[PDB]
Amino acid sequence: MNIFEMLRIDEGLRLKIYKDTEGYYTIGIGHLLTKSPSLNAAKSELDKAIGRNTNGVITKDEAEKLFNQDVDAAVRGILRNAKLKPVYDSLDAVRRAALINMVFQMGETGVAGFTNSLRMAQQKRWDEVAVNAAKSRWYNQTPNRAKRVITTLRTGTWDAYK
Ligand SMILES: [Cl-]
Ligand SMILES: [Cl-]
């Protein structure tokens with residue numbers, strides 16, 4: 001298993017504009033288009049992202065291209081983030097994947113917000129990280145997904161995904 005397969009499982013794949021769990025316009029594999037309540041604004045963002053007049057529909061290949069970009073950016077975001085880099089540097093490969101997942105979902109700022117979890121992660125206090133990360137809006141809103149990520153972070157294995 002890997003970060004792509006992991007996120008593909010968590011976000012799913014949709015070829016038409018849709019609303020995410022928060023009600024935002026999204027497409028493909030969890031690619032947020034906009035936080036604005038307008039489908040048109042969404043259609044505009046889409047066309048600009050893809051480079052053509054889509055009419056709110058893309059192909060698989062197109063979705064996958066956005067996905068590649070998104071993963072790359074999350075990784076790059078982490079490494080440029082002062083609060084995030086060090087955590088990531090200290091982790092093993094599977095747990096890094098968990099951190100990338102969180103960043104892909106909530107953005108750098110959101111993750112940087114788990115200050116206490118991050119510190120504990122750096123100290124390798126696995127059970128404490130899991131307890132602390134669950135006390136969050138993140139966990140209350142999308143619990144099944146959050147559970148999968150937390151387990152991953154806690155155990156350092158892909159069990160939750162198999
Ligand atoms: Cl984009
Ligand atoms: Cl969920």
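Note that Cβ sites are derived from N, Cα and C of the backbone, with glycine treated the same way.
The number of other Cβ atoms within 10 Å of the Cβ belonging to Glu11 (mutagenesis position), over all protein chains shown, comes to 20. Quoting Swiss-Prot on the mutagenesis of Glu11 to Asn: Loss of 84% of enzymatic activity.
The mutagenesis experiment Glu11 to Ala, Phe, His, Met or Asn is recorded by Swiss-Prot, whose note states: Complete loss of enzymatic activity. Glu11 (mutagenesis position) falls within a helix when secondary structure is assigned with DSSP.
Taken from Swiss-Prot, the feature active site, proton donor/acceptor applies to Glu11 (among others).
Under the three-state DSSP scheme, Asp20 (mutagenesis position) falls in the coil class. As a published mutagenesis entry, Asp20 to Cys appears in Swiss-Prot alongside the note: Nearly no effet on specific enzymatic activity.
Under 8 Å, Cβ to Cβ, and six or more positions away along its own chain, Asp20 (mutagenesis position) finds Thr26, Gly30, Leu32. Here Swiss-Prot flags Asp20 (among others) as active site, proton donor/acceptor, drawing on experimental evidence.
For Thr26 (mutagenesis position), other Cβ atoms within 10 Å of its Cβ number 20. What Swiss-Prot says about the mutagenesis result for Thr26 to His is this: Facilitates transglycosylation more effectively than hydrolysis; covalently bound substrate.
Swiss-Prot documents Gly30 to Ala as a published mutagenesis change and attaches the note Almost complete loss of enzymatic activity. Its own atom aside, the Cβ of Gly30 (mutagenesis position) has 20 Cβ atoms within 10 angstroms in the protein chains shown. Secondary structure at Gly30 (mutagenesis position), taken from DSSP and collapsed to helix, strand or coil, is coil.
The substrate binding site feature in Swiss-Prot is assigned to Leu32, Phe104, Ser117, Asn132. On its own chain, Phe104 (substrate binding site) has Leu7, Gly30, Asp70, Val71, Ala74 as residues at least 6 apart in sequence with a Cβ closer than 8 Å to its own Cβ.
Here the residue is the original one, while Swiss-Prot reports the published mutagenesis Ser117 to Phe with the comment 10-fold decrease in enzymatic activity. The C-beta environment of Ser117 (mutagenesis position), restricted to residues of the same chain at least 6 apart in sequence and closer than 8 Å, consists of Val129, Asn132, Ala133.
One mutagenesis experiment named in Swiss-Prot is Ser117 to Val, and its note says 50-fold decrease in enzymatic activity.
Of all the Cβ atoms in the protein chains shown, 19 others lie within 10 Å of the Cβ of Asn132 (mutagenesis position). Under its mutagenesis entries, Swiss-Prot includes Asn132 to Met or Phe with the note: 2-fold decrease in enzymatic activity.
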Cα-Cα distance, maximum over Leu32, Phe104, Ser117, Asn132, record's substrate binders, Å: 27
